[PDB]
Amino acid sequence: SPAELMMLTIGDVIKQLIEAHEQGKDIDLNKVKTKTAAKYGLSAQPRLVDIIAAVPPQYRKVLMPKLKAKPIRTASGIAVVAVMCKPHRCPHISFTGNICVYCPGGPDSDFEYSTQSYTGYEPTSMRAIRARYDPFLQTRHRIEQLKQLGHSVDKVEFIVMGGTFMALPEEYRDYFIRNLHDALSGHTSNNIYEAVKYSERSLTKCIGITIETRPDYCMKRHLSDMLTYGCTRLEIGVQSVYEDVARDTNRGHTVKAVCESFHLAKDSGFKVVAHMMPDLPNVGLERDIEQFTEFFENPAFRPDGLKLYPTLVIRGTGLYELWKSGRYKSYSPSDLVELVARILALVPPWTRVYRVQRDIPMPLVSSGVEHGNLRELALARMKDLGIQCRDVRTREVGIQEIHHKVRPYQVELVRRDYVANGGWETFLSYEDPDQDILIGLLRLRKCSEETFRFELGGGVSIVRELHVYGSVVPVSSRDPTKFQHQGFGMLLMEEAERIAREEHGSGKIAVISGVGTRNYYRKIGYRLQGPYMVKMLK
Amino acid sequence: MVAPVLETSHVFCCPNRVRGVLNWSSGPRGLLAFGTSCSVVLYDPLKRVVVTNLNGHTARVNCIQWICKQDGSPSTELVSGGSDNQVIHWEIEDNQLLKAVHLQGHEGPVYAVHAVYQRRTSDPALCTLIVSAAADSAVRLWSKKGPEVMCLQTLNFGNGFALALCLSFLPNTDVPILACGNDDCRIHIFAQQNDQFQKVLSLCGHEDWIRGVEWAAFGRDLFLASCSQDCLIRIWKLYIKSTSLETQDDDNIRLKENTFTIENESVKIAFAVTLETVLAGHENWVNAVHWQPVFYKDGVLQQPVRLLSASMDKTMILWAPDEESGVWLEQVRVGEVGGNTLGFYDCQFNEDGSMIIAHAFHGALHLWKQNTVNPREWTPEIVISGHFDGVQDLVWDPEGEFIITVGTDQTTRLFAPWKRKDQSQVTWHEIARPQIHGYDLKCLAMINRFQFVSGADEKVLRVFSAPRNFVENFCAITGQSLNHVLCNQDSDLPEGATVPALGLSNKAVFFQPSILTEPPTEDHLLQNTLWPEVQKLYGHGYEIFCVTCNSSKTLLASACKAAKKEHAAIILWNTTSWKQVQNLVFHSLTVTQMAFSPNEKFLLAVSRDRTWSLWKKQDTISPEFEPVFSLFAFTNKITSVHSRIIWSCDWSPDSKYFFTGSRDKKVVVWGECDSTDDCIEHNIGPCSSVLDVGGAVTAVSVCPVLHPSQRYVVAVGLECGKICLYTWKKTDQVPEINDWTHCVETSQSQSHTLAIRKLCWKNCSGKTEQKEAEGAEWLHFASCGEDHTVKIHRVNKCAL
Ligand SMILES: CC(=O)SCCNC(=O)CCNC(=O)[C@H](O)C(C)(C)COP(=O)(O)OP(=O)(O)OC[C@H]1O[C@@H](n2cnc3c(N)ncnc32)[C@H](O)[C@@H]1OP(=O)(O)O
Ligand SMILES: C[C@H]1O[C@@H](n2cnc3c(N)ncnc32)[C@H](O)[C@@H]1O
Ligand code: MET
Ligand code: SF4
């Protein structure tokens, strides 16, 4: 039978690998796989996961740096776990009578047992459906998969998806957040504060949480509530900078509300990521370029991250009815690629693009995008036109290392200042100028005159993000072929503490952080106050 | 006769989801103890029945630990800790409660408890030493001399925590010693010289959190077993150092000894600690570790050397040492590897080691027994089971041989009795779990003997029917006849059910044919015991809240959450061809409960808006058509007497009066609803006097038995889980005094701990007159609440 032949082939492969390790010579895996499969008479080849899932323990520890699969999953310095909430209705269904004109799925739809703005056939959607929307099971399952691939899960970040999370009853939000923290740490708590304490003392660090919210649910109350949870990032859907579009699609709010929410969130200390949608109705091929030029040149709009979602028409929505009646037509594919190239050429060097298109399966789409690799096609077109993309994602060491083959040689220090949302922003970085390679970054902001938090009033400057890229280095370990634990963090904080005292004129510095970061900043010399890590500068 | 005799018959519950909540006593005929919600339940595995509940806690129970004697007699004292900042010391006599003492002074929920008896020759009243650890980064010590307690000491760990504790005495002396496992991946040892505890030693080696330590005494040496989340188990060894002489064998390689010195009666004694071994074999976390207790065979004490461990990767391992070499070897590895189900929290031995028990992630209990002749074979056995979250509704078999419950744990369970030839007592066990749903369940109703309707946190009602193997299993276990239970009326029907590939539904498998003569275990219940779905009803705009059915088995009601008038509307269905019949628009808030009069000519509704309404059915012959309903009486703000939300209502057995209970701590009777022939408009109004029960009323029920003396007994439940039986009597005079009489009340161990959500008498309409009964000395009913518990109570007839 093929099964025992497969097993013997696998065992022989690990035997050769461990022998070669013992006498200490390098070995090529593909040739060994083919040769060993030839002997036992097979019609297939071994899979990497199978070879990983049969190593003895000590050898399992020693020889993972050769059998790892999908090296992109931890090429940015963290491990990402995505979880989903319970199905529910969007808050503006009541006082308007209906929801956005293009959103698919939801509690009242033909997509059975699916969350709003999702179909249920997606990877994460099918993971939570079989788990019946339980945060503990989802976290455990995803961490098990990540460990089975062969990655290190020392540092974790959560992403909470679904509809509007902050519109649910308080008890459910308590349940969800405390279960996430307990799943990481291993405790069995009763409320948020107990879970937060135990997670602070944990060994599997929780770097931060990300939540998606609407501009009318981002006020002082909601911001404070999210501050107690441990959240550090926000996702808001702007979709357009034009006031007529925001009311012809039954969005439910206005652009001025979006700007005010941006101002409050940035003064409180969060990070802002914006969803934008090209090819909206009543928006031609010339208003998109102006839209994005204003987006990146007007101080009221400048965000920290972007998500480009070209418009898709899906069955069971108002836009579907518009499309059937012969009143709405999509762009041609060449025009779409050209537009995306032009848009990507405008992104400033301090902005990071996380995703470039949706992930709806192709057969469910009636019109719109049909391919599945828009980003790389756009990059090739940009190379043809002679322009270049200079965002954050396509300039860091891991991406430059796996897509191209380059390494930093002549690292230098760079600083960029600007004005945004009524505040004076600075962006410090360590990067290689000649090859255009990014290593580590830090964001700093001087608090404006309209801050409401008690801890930040009276002359406080706040640090909003500190990050060093590369592959993941486990805590208290060192790897001379990677970039993390080599002192680029205490160099970036010493400079932030000099700007905040000699230029801002402040007398205190505050940091928003997770929990493992709490221990790190305690090591540096900061103390704890409220949900912040503060330090006197006098 | 002068006083009624209320007694409890059966209790169904499961342990909490905490580490160290289960503990098995030592000595012959010991008792198992675990914690459910706010109660400590004592369970007797040999008879497979629950003996009693100890309830004085106001929050979730976290730890339980028996106190071990020296003679080998069964223990009679134990200590518990709660998530209400307090510890409690209990005393037991004759399988009852004798006394309880509260120890207070913590500032967070407690999470670790231990206690021992003290040895001394002053003939004291059994002095006891207690140690506790909580979430306020502190460890506290207590002493209990008789009925008096006092706090000896407190220890502060900065911003750390203590996760495990154990107490014992140093060898060849009477100095207590303490071992504490911390989040620092480091064990701390304390010794009590003079009158206080002082740190002596710190042991390193682990590199993750520690989740259990245990002392053991072997000969003249002391052993310590430690487990962690490193997936590793370590054994240490403490002994008395030499006499500072006779040490001349320097031609050997030995580990460095960790030494300390203590003062005892003006004498210096030196002790040494050294590591013994490091076991391995687990993949996920190790949650608990335990030695084997000593026991007495024919007078002589036997002291085996064995170890037990339970892990998060669905496994248990038993370890024993090897005498040929210096290593330990696995002997038995028990569990079920595979499936999305997670692992175990706790594991326990028996008195002698014949049986082994384990506690699962959801709350299921697993029990294994060893064969007498084959010593490496273990088989599972029958254990208690129940919901792991709040129960919301309850129904009875129309003929009275099983009950069906739903809860916010997204499950539906069925309980039925077991009949065995070679015994007289009857015990009730779970045999069916006909739903594992994706929404929280709220309501249930019964249509036929093997068909029901369920309503959950969604806009859809569902209908479930029973497969074939269920009937065979039911008639086998309950002891009936297969031909007679079918009554030649069910005929051909599907065989089973299975989970669908996508979405939430049930699909007939016309699972596996598995005949059963004994109740199943918690691996056949999870998979092979579902029920097919045969209908699905739409027509509501929001999540369901209430369901009822008439006695003629052809109609059905419904309600949903609402904030306006166009959403709060009752809907009537059919039971032969499910379509909407008519919509009854009234009220502006949610309808909480409805009831059909036994005369099948009325329908009543109570709502959050402090009002109510009565709907009368008009009379037509029209055999092919269906009758209709319309308003017969109502109530506005002024006519309403309840000042707050109405929670329950019920009918009199003769369709004459009806009772309402609300949060206003009052139960009112509205009467003269009879004379349906021709009234001018109505005469409905208050027909009694209000009663101040003492707290919010959340359940009302009336016994379906008529007495010539015209007794109307009402079972009233409260938020605090009390059940009071009153006796209402119509005055028939213009004074309304002497209509409320208190008959009987539940005791402190027979009551619940949180709100009561349902009460239902046994309306055995199939047995209209009790043919085979002891003169019907007793009346049975059942209760459920938000304390994870379902209970069955029995009351004396002639007393009421
Ligand atoms: C605060 C926030 O918003 S999040 C910080 C970013 N989140 C991430 O962890 C992603 C990647 N982060 C990193 O690269 C690092 O964790 C940073 C940014 C915190 C520090 O970057 P580095 O340049 O690696 O720090 P640096 O080399 O100066 O310091 C190394 C020391 O920090 C320790 N350390 C690193 N991360 C942590 C942590 N989460 N908790 C505790 N100690 C930590 C290392 O163990 C090492 O200590 P040691 O070598 O003396 O034993
Ligand atoms: C989750 C995110 O998906 C985007 N989104 C919602 N509907 C559509 C659609 N039909 N096509 C493309 N993107 C869409 C919105 O930007 C929303 O914020
Ligand atoms: C999941 S959609 C994006 C978040 C939110 N519903 C918004 O429209 O802004
Ligand atoms: S708010 Fe977001 S999720 Fe809700 S309907 Fe609009 S686009 Fe969809």
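All chain A residue numbers match Swiss-Prot; in order, they span 10-547.
So how was this one determined? The header says electron microscopy, 2.9 Å.
Placement of Cβ uses the backbone N, Cα and C atoms for every residue, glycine included.
Swiss-Prot lists A:82-372 with the feature domain 'Radical SAM core'.
With a cut-off of 8 Å between CB atoms and residues at least 6 apart in sequence, the same chain places A:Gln125, A:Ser126, A:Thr326 near A:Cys112 ([4Fe-4S] cluster binding site), listed in sequence order. Feature annotation from Swiss-Prot assigns [4Fe-4S] cluster binding site to A:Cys99, A:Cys109, A:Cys112.
Positions annotated as acetyl-CoA binding site by Swiss-Prot, on the basis of similarity to another entry: A:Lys164, A:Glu474, A:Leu475, A:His476, A:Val477, A:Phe497, A:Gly498, A:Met499, A:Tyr530. Under DSSP, A:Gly498 (acetyl-CoA binding site) is assigned to a helix (H, G or I) in the three-state scheme.
DSSP assigns A:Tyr202 (mutagenesis position) to a helix in the three-state reduction. On its own chain, A:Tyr202 (mutagenesis position) has no residue at least 6 apart in sequence with a Cβ closer than 8 Å to its own Cβ. Where Swiss-Prot documents A:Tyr202 to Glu or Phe as a mutagenesis experiment, the accompanying text is: Substantial reduction in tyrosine phosphorylation.
Non-local neighbourhood of A:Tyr207 (mutagenesis position): A:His190, A:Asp191, A:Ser194, A:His196, A:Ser198, each in the same chain, at least six residues away, with C-beta under 8 Å from its C-beta. For the mutagenesis of A:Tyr207 to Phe, Swiss-Prot gives this note: No effect on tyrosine phosphorylation. The structure shown keeps the original residue.
Its Cβ placed at the centre, A:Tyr251 (mutagenesis position) has 17 other Cβ atoms within 10 Å. For the mutagenesis experiment A:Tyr251 to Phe, the note given by Swiss-Prot reads: Small reduction in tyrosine phosphorylation.
Of all the Cβ atoms in the protein chains shown, 17 others lie within 10 Å of the Cβ of A:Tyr318 (mutagenesis position). Annotation note: A:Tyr318 (mutagenesis position) sits in a coil segment as assigned by DSSP. In Swiss-Prot, a published mutagenesis experiment is listed as A:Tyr318 to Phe, annotated No effect on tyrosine phosphorylation.
Under a cutoff of 8 A between CB atoms, and with a sequence separation of 6+ in the same chain, the neighbours of A:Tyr329 (mutagenesis position) are A:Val322, A:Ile323, A:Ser375. Under its mutagenesis entries, Swiss-Prot includes A:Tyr329 to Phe with the note: No effect on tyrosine phosphorylation.
Per Swiss-Prot, domain 'N-acetyltransferase' is recorded for A:396-547, and the stated evidence type is sequence analysis.
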So the record assigns A:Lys164, A:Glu474, A:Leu475, A:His476, A:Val477, A:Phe497, A:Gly498, A:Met499, A:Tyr530 to acetyl-CoA. If I measure every Cα pair among those residues, what is the longest distance in angstrom, as a whole number? 19
Given A:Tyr207, A:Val477, A:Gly498, A:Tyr530 as the recorded positions, which ones have a Cβ positioned under 6 Å from some atom of ligand 1? A:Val477, A:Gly498
Of the recorded positions A:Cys99, A:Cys109, A:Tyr251, which sits closest to A:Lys164 (acetyl-CoA binding site) by Cα distance? A:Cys99
What is the separation, in Å, between the Cα atoms of A:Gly498 (acetyl-CoA binding site) and A:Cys109 ([4Fe-4S] cluster binding site)? 44
May I ask which residues of the same chain, at least 6 positions away in sequence, place their Cβ under 8 angstroms from the Cβ of A:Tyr530 (acetyl-CoA binding site)? A:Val520, A:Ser522, A:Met542
Rounded Cα-Cα span from A:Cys109 ([4Fe-4S] cluster binding site) to A:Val477 (acetyl-CoA binding site), Å: 39
Of the recorded positions listed as A:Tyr251, A:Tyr318, A:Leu475, the one whose CA lies nearest the CA of A:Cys99 ([4Fe-4S] cluster binding site): A:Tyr318
Which recorded positions from the list A:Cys109, A:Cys112, A:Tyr207, A:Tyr318 come close to ligand 2, meaning a Cβ under 6 Å from one of its atoms? A:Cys112, A:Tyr318
I want to check the contact list for A:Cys109 ([4Fe-4S] cluster binding site): same chain, sequence separation of six or more, C-beta distance under 8 angstroms. What comes out? A:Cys99, A:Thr258, A:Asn259, A:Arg260, A:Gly261
Could you list, ordered by sequence, which of these recorded positions: A:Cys99, A:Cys109, A:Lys164, A:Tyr202, A:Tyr329, A:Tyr530, have a Cβ under 6 Å from ligand 4? A:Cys99, A:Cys109
What does the structure give for the C-alpha distance between A:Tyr318 (mutagenesis position) and A:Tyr251 (mutagenesis position)? Integer Å is fine. 17
